[PDB]
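A.B. asks: Would you mind keeping the following structure in view while I ask a few things?
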Amino acid sequence: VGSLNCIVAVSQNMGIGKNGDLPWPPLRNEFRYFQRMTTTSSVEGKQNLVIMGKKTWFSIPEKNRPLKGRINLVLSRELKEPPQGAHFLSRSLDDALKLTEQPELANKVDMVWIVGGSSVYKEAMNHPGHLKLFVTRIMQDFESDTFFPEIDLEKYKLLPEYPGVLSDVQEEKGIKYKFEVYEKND
Ligand SMILES: NC(=O)c1ccc[n+]([C@@H]2O[C@H](COP(=O)([O-])OP(=O)(O)OC[C@H]3O[C@@H](n4cnc5c(N)ncnc54)[C@H](OP(=O)(O)O)[C@@H]3O)[C@@H](O)[C@H]2O)c1
Ligand SMILES: N[C@H]1N[C@@H](N)[C@@H]2C[C@@H](CN3CC[C@H]4CCCCC43)CC[C@@H]2N1
């Protein structure tokens, strides 16, 4: 498997969700970026793996599940099989990664993107080795009930730039946001 990456949209107050949905009104271009990042594979004939916790899967509108063109893995210690529309179920993040290594997912998957939620991020983030964080900074405060964990800037470096990622402040529905890329190697 290729690169291990995390992707998240965060408010100023570090919020990522409120009552099973996003704290802000839907930003279509933000969603378009998330689609593009997570779906594009750096290698022909391969596909990306999207790993998400159970609540994340159920918060995605049904019309949008499973995330098309990607292998959809749901994490849960309570499900007996993958939910309707999902491809794989794992009981922990290491089994999800161990499975990428089964000759089955082997060489079909180039990259694996953690798309949420809190617990999954927190864990990927402390995971050892090379990891990139694609962070959309939502430049305002939004009442949230779920939060993104602290980024340790002694380990994660903000990159000056990245191919395919706009460096300019974006604006939509009068909300300003910016895209950032962080990298770690420990
Ligand atoms: N703004 C954004 O970028 C963004 C990104 C994603 C989600 N969201 C929002 O954030 C919220 C969902 O967040 P969340 O943190 O509550 O949910 P989550 O992490 O998606 O779901 C937590 C459930 O997932 C399973 N799980 C999670 N981590 C696991 C692990 N390491 N091993 C095994 N199972 C694990 C457990 O399922 P069992 O209990 O079944 O064991 C746990 O109850 C929703 O509001 C969603 O709308 C926002
Ligand atoms: N940058 C970025 N990081 C992500 N991981 C994102 C997860 C996406 C998952 N979706 C699509 C529609 C959703 C409704 C409610 C909750 C979650 C939902 C939403 C946009 C994301 N953007």
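Heads up, chain A uses Swiss-Prot numbers, so what you see runs 2-187.
Header lists the method as X-ray crystallography, 1.9 Å.
The backbone N, Cα and C atoms fix where each Cβ goes, and this holds for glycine too.
Feature annotation from Swiss-Prot assigns domain 'DHFR' to 4-185; the stated evidence is sequence analysis. The NADP(+) binding site feature in Swiss-Prot is assigned to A10, 16-22, 55-57, 77-79, 117-124. Record note (Swiss-Prot) on the mutagenesis of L23 to F, W or Y: Decreases affinity for NADP and dihydrofolate over 10-fold. Per Swiss-Prot, mutagenesis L23 to R is noted as: Strongly decreased affinity for methotrexate. Decreases catalytic rate constant 200-fold. Decreases affinity for NADP and dihydrofolate over 10-fold. Residues or ranges marked as substrate binding site by Swiss-Prot on the basis of a curator's inference: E31, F32, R33, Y34, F35, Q36, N65, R71. The mutagenesis experiment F32 to R is recorded by Swiss-Prot, whose note states: Reduces catalytic rate 5-fold. Reduces affinity for dihydrofolate 9-fold; when associated with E-36. One entry in Swiss-Prot concerns the mutagenesis experiment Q36 to S. Its note says: Increases affinity for dihydrofolate about 2-fold. No effect on affinity for NADPH. Here Swiss-Prot describes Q36 to E as a published mutagenesis experiment; the accompanying note says: Reduces catalytic rate 2-fold. Reduces affinity for dihydrofolate 9-fold; when associated with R-32. In Swiss-Prot, a published mutagenesis experiment is listed as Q36 to K, annotated Increases affinity for dihydrofolate about 3-fold. Reduces affinity for NADPH about 3-fold. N65 to F appears in Swiss-Prot as a mutagenesis experiment; the accompanying note says: Increases affinity for dihydrofolate about 3-fold. No effect on affinity for NADPH. Under the heading of mutagenesis, Swiss-Prot lists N65 to S and annotates it as follows: Increases affinity for dihydrofolate about 15-fold. No effect on affinity for NADPH.
Please go over these features one by one and say how buried each is and what sits next to it.
C.D. replies: Sequence-distant contacts of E124 (NADP(+) binding site), defined by Cβ-Cβ distance under 8 angstroms and a gap of at least six in the same chain, are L94.
The Cβ of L23 (mutagenesis position) has 19 neighbouring Cβ atoms from other residues within 10 Å, across all protein chains displayed.
The Cβ of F32 (mutagenesis position) lies under 8 Å from the Cβ of no residue that is in the same chain and 6 or more residues away along the sequence. Following the DSSP three-state reduction, the secondary structure of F32 (mutagenesis position) is helix.
Residue environment of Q36 (mutagenesis position) contains 15 other Cβ atoms, counted within 10 Å of its Cβ in all protein chains.
In the three-state DSSP scheme, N65 (mutagenesis position) falls into the helix class.
Within 10 Å of the Cβ of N65 (mutagenesis position) there are 11 other Cβ atoms, across all protein chains.
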A.B. asks: Can you go through the recorded positions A10, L23, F32, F35, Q36, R71 and pick out those with a C-beta less than 6 angstroms from ligand 2?
C.D. replies: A10, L23, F32, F35
A.B. asks: So which of the recorded positions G18, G21, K56, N65, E124 sit close to ligand 1, that is, with a CB under 6 Å from an atom of it?
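C.D. replies: The qualifying recorded positions are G18, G21, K56, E124.
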A.B. asks: Which of the binding-site residues listed here (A10, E31, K56, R71) have a Cα atom within 10 Å of the Cα of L23 (mutagenesis position)?
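C.D. replies: Within 10 Å Cα-Cα: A10.
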A.B. asks: Going by DSSP, is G21 (NADP(+) binding site) sitting in a helix, a strand, or coil?
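C.D. replies: DSSP call for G21 (NADP(+) binding site): coil, neither helix nor strand.
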A.B. asks: So which of the binding-site residues is most packed in, judged by how many other Cβ atoms lie within 10 Å of its Cβ, out of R33, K56, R71, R78?
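C.D. replies: Within the set of binding-site residues, the most crowded position is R71.
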A.B. asks: What's the CA to CA span in angstrom from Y34 (substrate binding site) over to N65 (mutagenesis position)?
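C.D. replies: Approximately 15 Å lies between the Cα of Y34 (substrate binding site) and that of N65 (mutagenesis position).
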